Amino acid sequence: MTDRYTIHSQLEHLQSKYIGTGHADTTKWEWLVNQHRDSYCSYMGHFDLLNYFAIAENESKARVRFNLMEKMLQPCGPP
Amino acid sequence: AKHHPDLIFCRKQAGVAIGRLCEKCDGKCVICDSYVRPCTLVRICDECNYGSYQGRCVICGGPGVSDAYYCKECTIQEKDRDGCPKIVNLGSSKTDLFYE
Amino acid sequence: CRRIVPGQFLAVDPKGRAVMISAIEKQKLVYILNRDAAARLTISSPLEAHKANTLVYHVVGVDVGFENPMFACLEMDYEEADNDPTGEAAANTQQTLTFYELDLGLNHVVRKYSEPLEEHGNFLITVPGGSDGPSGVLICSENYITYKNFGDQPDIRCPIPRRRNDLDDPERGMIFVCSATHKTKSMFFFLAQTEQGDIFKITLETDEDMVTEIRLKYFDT
Amino acid sequence: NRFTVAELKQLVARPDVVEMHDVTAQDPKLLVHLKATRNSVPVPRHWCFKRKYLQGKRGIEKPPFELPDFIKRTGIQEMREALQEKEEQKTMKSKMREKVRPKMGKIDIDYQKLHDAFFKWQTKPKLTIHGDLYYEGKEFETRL
Amino acid sequence: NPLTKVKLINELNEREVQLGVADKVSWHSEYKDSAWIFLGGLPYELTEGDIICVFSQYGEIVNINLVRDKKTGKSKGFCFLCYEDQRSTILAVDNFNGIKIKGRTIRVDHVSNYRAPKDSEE
Amino acid sequence: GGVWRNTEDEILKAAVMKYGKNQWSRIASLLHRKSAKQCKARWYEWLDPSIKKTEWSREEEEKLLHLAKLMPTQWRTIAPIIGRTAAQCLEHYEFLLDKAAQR
Amino acid sequence: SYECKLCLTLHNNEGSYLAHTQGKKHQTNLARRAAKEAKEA
Amino acid sequence: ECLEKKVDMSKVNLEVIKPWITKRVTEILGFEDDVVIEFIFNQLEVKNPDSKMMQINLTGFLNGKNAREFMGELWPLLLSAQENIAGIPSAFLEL
Amino acid sequence: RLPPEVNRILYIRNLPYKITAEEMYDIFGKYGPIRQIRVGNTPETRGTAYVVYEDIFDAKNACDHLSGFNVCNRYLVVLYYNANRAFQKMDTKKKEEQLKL
Amino acid sequence: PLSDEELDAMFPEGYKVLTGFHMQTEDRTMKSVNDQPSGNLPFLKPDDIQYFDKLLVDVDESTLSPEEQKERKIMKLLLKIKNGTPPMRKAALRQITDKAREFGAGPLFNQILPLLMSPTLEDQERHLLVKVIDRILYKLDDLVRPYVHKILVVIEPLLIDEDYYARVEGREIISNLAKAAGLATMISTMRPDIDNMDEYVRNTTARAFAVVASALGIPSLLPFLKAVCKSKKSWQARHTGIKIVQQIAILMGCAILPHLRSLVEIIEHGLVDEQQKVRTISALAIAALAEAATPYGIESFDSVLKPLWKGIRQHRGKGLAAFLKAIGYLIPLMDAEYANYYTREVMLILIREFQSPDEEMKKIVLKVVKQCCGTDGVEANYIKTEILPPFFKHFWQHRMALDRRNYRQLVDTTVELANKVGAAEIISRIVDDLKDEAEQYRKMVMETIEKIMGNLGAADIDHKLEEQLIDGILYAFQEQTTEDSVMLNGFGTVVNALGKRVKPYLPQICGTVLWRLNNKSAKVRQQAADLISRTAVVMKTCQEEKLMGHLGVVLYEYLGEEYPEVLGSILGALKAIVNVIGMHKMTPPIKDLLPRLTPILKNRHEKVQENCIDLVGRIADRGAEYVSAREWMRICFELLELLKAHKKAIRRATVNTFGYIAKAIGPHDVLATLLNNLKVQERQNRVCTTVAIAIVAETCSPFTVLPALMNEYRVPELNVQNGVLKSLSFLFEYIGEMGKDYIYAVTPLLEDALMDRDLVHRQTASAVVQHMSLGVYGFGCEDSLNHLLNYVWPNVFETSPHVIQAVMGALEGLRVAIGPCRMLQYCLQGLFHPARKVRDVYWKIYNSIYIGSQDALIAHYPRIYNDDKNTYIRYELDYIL
RNA sequence: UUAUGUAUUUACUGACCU
Ligand SMILES: [Zn+2]
Ligand SMILES: [Zn+2]
Ligand SMILES: [Zn+2]
C-alpha cells in the first residue's frame, strides 16, 4: 500500500528545471553535491583543467575522465 | 511581457521557425520589451508554429508583419538562449476590455 | 561549459542523416540533416531526448544501413543513488547501454533498448554495418572489450591483454583511450590503444550474419 | 536540538561573528563558516526590524542635491534658476501666450563648454569598496 | 448534424436580412426555374394529404412525392413538393423551415433538378 | 453624486476663510469635482460655523413637535424658527421622535 | 509633500495635512513634554 | 511498501487473471463497469508497471480502503504468478 | 407557450409576522390547489415564505396578478424560486415495474 | 408530480411546513421597509434578491453568528463584484483572493456556482464570475477535490460558446482545474458523464477530456482512452471516446505526434462498428489526427487505408463524407506513387459529388479539392477539362458566399486551383462577376482575385482580359455598401501586379477618383482618398509625376474637412504622395504645407492625429529648412498635448518628432519644454516626455541634455525627480556603449536617489543601474557599479512588486558587468540565514546567478571544510604542479 | 511610542490598454 504521498506537481510558477538551483530549504549536502557535479563537468569540459589534472598524476586523460566521471555519482558521500 | 505579470511564456525548445510581430507591436523586444538595439532573431517552437498559427504575432497573436528580435540587453544576458518566447495565455487584459 | 546544456558529447549517424549533441546530464538533442535541391545542407528543428537524473559517459552513432538512425550511449541513473543514505545503493548502480531510435516517420526520439552492464564501460566504438558488417557497438572497459549488439547477439567478452610481467600493477585495471576504426574495403578492423600505448588490432570475425567471437593482438606501441 | 551561543561560539574558529539568531538556524556551523568566510558581505541590518528599511527618514529635512563641480562650472544652474524664477512670476495668460509666440534663445549657452566639462574636466567621484553596504544612518555617522 | 442544416438555412436568411440583399440576388435567384422543394425530417405518421394540408398554405401542391419504401416500409422521411408558382417555394423555404410537427423539427430547401427517388439526406 | 469627503471639506473651510461669502465660483475653481452650487449647498448645509450640529435640547423639541403640526411638511419654513436650521436636522429630530413615540 | 513634525506623519496633498489636525492627540500629549518643561501647572 | 518488489509482465499471463479481477471489482463497487476493468487491462499492459500510480488511480474511483485492499490482493497474485514459470498464481494453480 | 419559466414554486417576500397559519392558506388556496408552504424560522426568514402548488396555471395566476398586492399592512413581492441544489441523493428505491401498466 | 421527500430534498433549511368607493387612508404604521440593503453597496436588480436576499436584513453580528457570516460576508463580496463600480470590483476581488484560503471552498463555491447557474446573467457578469473562480483556483490548490464536477457542469458550456474569449476562459480554467485537481480526481469525476443521455453534456465532457489531456499530457490518460473506446456495452461510450481523440488532435496540433501510433491503434477498432455514428466520428478523428501530423506518420496510418477505401467504394451518405475528408487529409502525407494512385481514383467520386445537395459535403469536397490538386499528379489539362467546369458550375453560387466557413473555404480552394492550372484560366472564369449586384459575392470574387494575383502574378493575363478586370474593380469599388478594406486592398494588389501595364488606365482611375471625392459628403470620400494612398505607388514607377502633381494640390485643400475620418484618409493619401515624390520637389510645397498641418494637429480624433504626426515626422527630419524655426518651437508645444493620446502609436511617433525637431533647432529650447512638462500628475504624459528627453539626448549627444537634466533633480517635486531618473533609465538604454563617458557624472545622482526614502525613487534608480550596467560592460567601469551595488543591495527586502522586480533586474544586469564572483560574494552568508524571509530572497538571487552563469561560479565558490561523514573539499583544484 | 486588523480617501508605479 501507500498513504497520502500523492504530490504530483502544482502551479508552474517559474519551472526551475535547471538542476542545481535550489530553494530556501536546501541543505548543505545538496548544494555541495551540486557544487561538486558542476565542478566535475567543468573539469572535463575545459580541455586545459583536464591537462592540469593529468600532469599532477601520471594518469592519461581517459583515465582522469573515467575517474571524474564515475565520481559524479555520489561525490560527497551518502546523505 | 514585463508589464502584465501574469503572462506566461511557452519556454519549449526553439526550432527553426522565425518569430513574427504584429503591426501594432513592431519594434518591441520580446523579453525586455523595448524598441532600441535589436540584435538577435526569434526562433519559436514547432507547436507554437503549426498550421493556423504561422506568421502570427509572438505577443499579440495578431497577424505578423515583421520579424521579431531580442535587444542587445537581452542578448548579452543570454535571455535568448532559454525557450521559445511565445506568450501563450491571454489573461485579464484584452479580455475584460473585450467585455467592455 | 555547463552541466545541463549539450555540447560535451557528439555522435553522428554514419550515413549522414542525423546528428546528436548531448550533455553529461539530463538532456540530449537530435538534429535531422537533409539536403535540398541546390545540393545544400539543411537542418531540422532539434528533436529532444530528455531523461532526468541521468549521466552520460559517451555517445556514438550506431550504423544501420538506411534504417531509422540509432544512437548508443552509456548512461547511469542516480536518483536512488542519492536518496539512500545507506551508501550501498550507490554501490550497485551499474551503467546501461541505451539505444535511441529516431522515428523519421514520426519525428521524435524513443528509448528503444536499455541493457545493463556488469562492469563500467568508458567509451564505445562504432561497428560498420548495413552491407559492410555486423552492425553494432563495441564497448571498451577496464580489463575488457565487449561486443553487445541487441536483439540476438550473445554478449561477447574479451579480457584485455596485459603485458607479460610488467611492473606497474599492485591492483590497477587497464582501459582503452583510442578507437581508430578502419575500413579497408575487404574487411574492417580497429586500432584500439590501451593507456600505456599498446595498440591492438581488433578484428571481428563473424560466421553468420550474427557475430561469433572477437579477437585481437598486439599491433605495435 | 538548538545548541546555544555558548557552545556554538566555543566550536567555531572565528567566534567573533556568531550572533543571537544563528543558533536558531537550520544548519549553524556552515552559517557561521560562511559568516566568517573571507570576502563576503553580510545580510543588511534591517532584516529583523519593523520599519520597512527607510520609513525612519520621516521628519529630517535634507538639502536638495549638490551638483558635481564640473557641471556647476558650466553656469547651467544659474541659467536654470534664473528662468525658473522668471517663470514663477508668469500668469496663465502669458504662459499660454508664450506657448504660441515663443521667445527663444533663453539659454543658448554653448556646446564647447559642455563638451569640455564632460570630457576635459571630468572628475572621478569618491567611490567605495564592495564591502561598504548601506544602512539607515550611515551618513550621519561621519564621525569616523 | 441532422438539424443543424435548419440552423444553416436560417442563418442564410438572417444574414441576408442583416446585410440587406435585394431580392434580385437574394439566393433564390439561383433556385429559379424550379417549383420543387425538399422537405426533411417528417414524422412517419404524415400521409400525403396531411402534408398537402400543412404546406398548401402558400399554394396547392401540384406534384407531391413521399419516399414510401419498396415493400417493408411505409415512409422514410423526406418529401418533394411542386407548387403552382416558384415564389410559393420561396415563401415555403423562408416560412416553413424549422417548424416542428408532433415533436420532430422539419426543414425545407429548394431542389433545382427533379424528383430524385432516393439521393437526399436521411 | 456629491459625496463630500473630508479633504474637500477642510479645503472649503480654508477657501471661505480666504475669499468670502457671495463668491463661490472663485472657490469652486480649486476643487476639481465641485461646482459653485454644490459649494453653497454644503457650506450652508453642513460647514457653517453657526450650525449647532449636535446637542438636541428639550425646549426646541417641544417647540417643533407642535411647530411641525402647524405647517405639516415644510421643513425649510420651520427650520429658521427652530434655529436647528439645517432643515434636515429638523427632519432627523422629527422622524427620531416619531420612532420613539411609537417603538 | 507635507509632514506633521510632532506626529512624524506624511501627507500627499494639502487637505491630507489640514484634516490631520483632529485625530491622534499628541497635540495634547505634549502636556507630558510640558510637564518635563515645567514640573507644575 | 509491499507494492515495491518489482514485476515484469512478460513473466505473467493476463487472460487468466482478468476474470478474477472482474469478479473482485464487481464485489467492490457492487455492479459492473468496463472502463475500470479495462483500466486493469491497460495499466497492466506495460511490461514493468507501477503499483503506486495504480493505487492512486484506483483510489480515485474506489474508496481508498477498497483501493488499499485491492492492491494488497492484486499485487501478491502478480508476484505468485511471476515466481512460477507457468505464470499462474496459487489461487488458480490449486483451483 | 412558456417552457423557460420555472413553476410549481413561488417565492414570497415582505410578508407580515402575524401570519399564524391561516392567511397563506387563504391567499394561496384562493387561486387553486396547494402542495404546501415553507415558513421561515430565522427572523430574516420569518416574514418570508415559499408556496408550492400542484398546478402551473395557478402559479401564473398568482405571479401575474399579485405583484405588489397590498395586504395586512405590508405589500409583498412575488417571484419564482430557483431549484438548484439538494442535500441527499436518494438511493436504494425499488420502484419496480410490478405490472401496473 | 412531486412527493414531499423530494420536496424537502429540494428546499433549504430555515423553513418550516405547516363604482368603487371613496373613503381615505390614514397615517400608516410607517410602511417604509428596506428593499435595497443597508449600505452603499450596489443596487440590486429584482432577479438578484434570491441570491443576495440575506443581505437585505442586518445581522448585527451576534446571536445569529457562528463563523458562518464570515462565510457569508462573501455574499457582500460577490454583490460588490457583480454589480459594483470598478474600485469596488477590484477592492472586493483582491479581498476575496487574499482570503480565499480563509473562506474555504465549501461556502465560496456553493454561493458562486448557483449564481452562474442563473438563467438571467450577462456576458460581462459571466466574465467577472469566471475571473473570480480562476483567481480562487490558484489559492485553493488541492481543495477543489469534491468540487470538480460542480465546477464543470457550470463551466463546460464555455467551450461550446460562441464568442472566442469565452472559449479561451473555459479552456484556461479547465486547464487550471486539471493541474490543480491532479489526474485521478478528473477520471473519477468525468467518467459518469460519458454514458449520460444528454448529447450536450456528452459532447462537452469529450471536449473537457481533451483540454485536461492537453494540460496533463496524453500518456497519463491514454490508458483511459484505450479503456473507454474499446468498451462495448453502449455505442455512446465509444462515440464519446473517439470524440475525445478528435478534440485532442484538433486542440494540440503537432504535439500529438510522438504519441500518434499508440493513439491511432485505438481508432481502427472503430470504422467497422455497427453504428454509423461511431464509424463517422472514427473517420473524423482520423481526419483530425492526419491534419495534425502533417506530413509525418504515414506508415502509422497504413492499417487505416483499407477500411477507408472499402468505405468510399461501398457507402453513400454522410459516412462517405467523413471518409472523404479523411482520405483528403491523408493523401498529402503519402509518397507520390500511392498519393497519385489514391488521387486519380478519388477524383471520380468528387465529380460524382459536385451534384450533391447537402452543404456539409459541399464543404468537405471543397476542402478535398484543395489538397488533391496540389501534389504532382493531376495534370493541368485534366483539371481544366473536367475538374473545374463543374466546380464553377456548382460551387460559385450566392449561398456559398454568405456562410463564412463556406465563404473562405471556396476562395482558398479557388486559389489552389489557380496555383495548379494557371492565372488567367480561373480569373477569366470569374472576372465577369465583379459586376454583380450582391455585395458579398463581389467581395468574394475580389478576395479570390487579390489572393491569386498576389500569389502568381499578372504576366499570364493578356490585353484582352486586363481591361475586363480594370473595369470590374472600378465598378466594384464604386458600388460598395460596407466599410471593408478588402476591395481597397484588391485594387492596390491588382495595380501593383499590373505595374507599368496600367498606363492607359490612370486617366480613367484618376478621373473616377477626382469625381468620386465629392459625393454628397457621403463617406465615400475616404474610399477615394484611401484609393489614392493605395495607388500612389504605381504612378511613380509608371513615369507619371504630372498627375501626381495634379492630385497633390487637390489633396492640399481637401484637408479642411469637418469629418475626421475623411480628413484622416486625406492625410494618409498625402503621406503616400510625400513618400512617392521627393519632399523638396512636390507641388503643394512644404513651405506652405506644414503650416496647414499645425492646426490639424489640434484635432483630438485618433486617426487624424496619427496620420498628421507621421507626416510631421517625415517633414521634421527631411524638410526642416522649410520653416521659421519659430514654427518648430510653436509645434513642440503642440506635441505635449499630442501625448495623452490613447493609441501608443501617436505617443511613440511624437517622441521621434521631438528628436527630429531637436536635431533641427538645437536641444536647449525643446528640452526646457520637455522639462516643464514633467509636472503634470499624469502618466502617459510624463513617461512619454521622459522618453522624449532620452531621444533628444541620444540624437544630439548628451552633454547637451545632461547638465539641465542633472539640474532638475534639485527641483523639490516628486514627479520631476522620478522623471529625471526615468529619463536617465531610457537614456542609458538608448545610448549603450556611450555610457563609458557619463557614468561618473550620474553616479553621485544615483547614490542620492538610492539613498532616498521614497521607494519609487529606488525602483527608477535601480532601472538606471541596470541599463548602465549593461551599457558599460567590458569597458573597465566595474568600480562605479560596485559602488552603486552597495546601495542597490539593501533594497532586496522590499515587497512592493515593481521595486522588487526592478532591483532584481538590476542585480541580474550587474551580474555580467562586475562579475559572478562579486555577486556570489554578496549572496553568501545569507543563503542559510535563520529567517525564511531573507533566505528565500537570497536563494532566488542565487538562482538567477546560477542559471545566469553556472560555469563562471566554479572558480568563485568558497572553501567548505570536511565534516564527519562527507568530503566537501574539491581536492582537484587544490593540488599543484 | 514603534504596531495590528480594517472602513477609507488621496497620491504613485508598469512606454499596461481600443
Ligand atoms: Zn529586450
Ligand atoms: Zn512555443
Ligand atoms: Zn503584438
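So for chain B, numbering is Swiss-Prot's, and the shown residues are 2-101, in order.
Per the header: electron microscopy, 3.4 Å.
Each residue, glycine too, has its Cβ placed from N, Cα and C.
Residues annotated as Zn(2+) 1 binding site in Swiss-Prot: B:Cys11, B:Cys46, B:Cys49, B:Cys85. For B:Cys49 (Zn(2+) 1 binding site), the same-chain residues that are 6 or more apart in sequence and have a Cβ closer than 8 Å to its Cβ are B:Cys11, B:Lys13, B:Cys85, B:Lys87, B:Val89.
Close to B:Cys61 (Zn(2+) 2 binding site) in the fold, though at least 6 residues off in sequence, lie B:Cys23, B:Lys25, B:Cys26, each with a CB less than 8 Å from its CB. As annotated by Swiss-Prot, Zn(2+) 2 binding site applies to B:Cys23, B:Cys26, B:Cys58, B:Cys61.
In this structure, B:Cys75 (Zn(2+) 3 binding site) is part of a helix by DSSP. Annotated Zn(2+) 3 binding site per Swiss-Prot: B:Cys30, B:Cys33, B:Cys72, B:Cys75, in sequence order.
According to Swiss-Prot, the mutagenesis experiment B:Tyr36 to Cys carries the following note: No apparent effect on cell growth, localization of SF3B1 protein or formation of nuclear speckles. Alters the structure of the presumed branchpoint (BP) adenosine binding pocket within the splicing factor SF3B complex which may lead to decreased binding affinity and thus affect pre-mRNA splicing. Under the DSSP three-state reduction, B:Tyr36 (mutagenesis position) is assigned to coil, being neither helix nor strand.
Around the Cβ of B:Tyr36 (mutagenesis position), 15 further Cβ atoms fall within 10 Å across all displayed protein chains. According to Swiss-Prot, the mutagenesis experiment B:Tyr36 to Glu, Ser or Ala carries this note: Alters the structure of the presumed branchpoint (BP) adenosine binding pocket within the splicing factor SF3B complex which may lead to decreased binding affinity and thus affect pre-mRNA splicing.
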Query = Near B:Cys72 (Zn(2+) 3 binding site), which residues of its own chain have a C-beta under 8 A away, given they sit six or more steps off in sequence?
reply = B:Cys30, B:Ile32, B:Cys33, B:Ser35, B:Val37, B:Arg38, B:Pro39, B:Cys40
Query = In terms of DSSP three-state secondary structure, what is the assignment for B:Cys23 (Zn(2+) 2 binding site)?
reply = strand
Remark   = Near ligand 1 by the Cβ criterion (under 6 Å), the recorded positions from B:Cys11, B:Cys23, B:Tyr36, B:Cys49, B:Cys58, B:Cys72 are B:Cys72
In sequence order, those binding-site residues of B:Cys11, B:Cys23, B:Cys30, B:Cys46, B:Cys49, B:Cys85 whose CB lies under 6 Å from ligand 2 = B:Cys11, B:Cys46, B:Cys49, B:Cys85
Ask   = Between the binding-site residues B:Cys46, B:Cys58, B:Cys75, which lies closest to B:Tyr36 (mutagenesis position), Cα to Cα?
value = B:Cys75
Remark   = According to DSSP, B:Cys58 (Zn(2+) 2 binding site) sits in strand
Ask   = Cβ-Cβ under 8 Å from B:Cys75 (Zn(2+) 3 binding site), same chain, 6 or more residues apart: which ones?
value = B:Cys30, B:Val31, B:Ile32, B:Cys33, B:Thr41, B:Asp81
Inquiry  = Applying a 10 Å Cβ distance cut-off over all chains shown, what neighbour count does B:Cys33 (Zn(2+) 3 binding site) have?
reply    = 24
Remark   = The answer for which binding-site residues (B:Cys11, B:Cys30, B:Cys46, B:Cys49, B:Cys61, B:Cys72) have a CB under 6 A from ligand 3 is B:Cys61
Inquiry  = Just to verify: the residue among B:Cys11, B:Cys26, B:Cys30, B:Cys46, B:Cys85 with the fewest other Cβ atoms within 10 Å, which of the binding-site residues is it?
reply    = B:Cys11
Ask   = Including all protein chains displayed, how many Cβ atoms other than that of B:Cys23 (Zn(2+) 2 binding site) lie within 10 Å of its Cβ?
value = 19
Remark   = Listed in sequence order, the residues of the same chain lying six or more positions from B:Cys58 (Zn(2+) 2 binding site) whose CB sits under 8 Å from its CB are B:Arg21, B:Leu22, B:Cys23, B:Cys26, B:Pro64, B:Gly65
Ask   = So which other residues, same chain and not among B:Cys11, B:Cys46, B:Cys49, B:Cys85, have a Cβ within 8 Å of the centroid of the Cβ atoms at the Zn(2+) 1 site?
value = B:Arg12, B:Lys13, B:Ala15, B:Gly16, B:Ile45, B:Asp47, B:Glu48, B:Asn50, B:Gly84, B:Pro86, B:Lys87
Note = Reading the DSSP string in three states, the entry for B:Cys30 (Zn(2+) 3 binding site) is strand
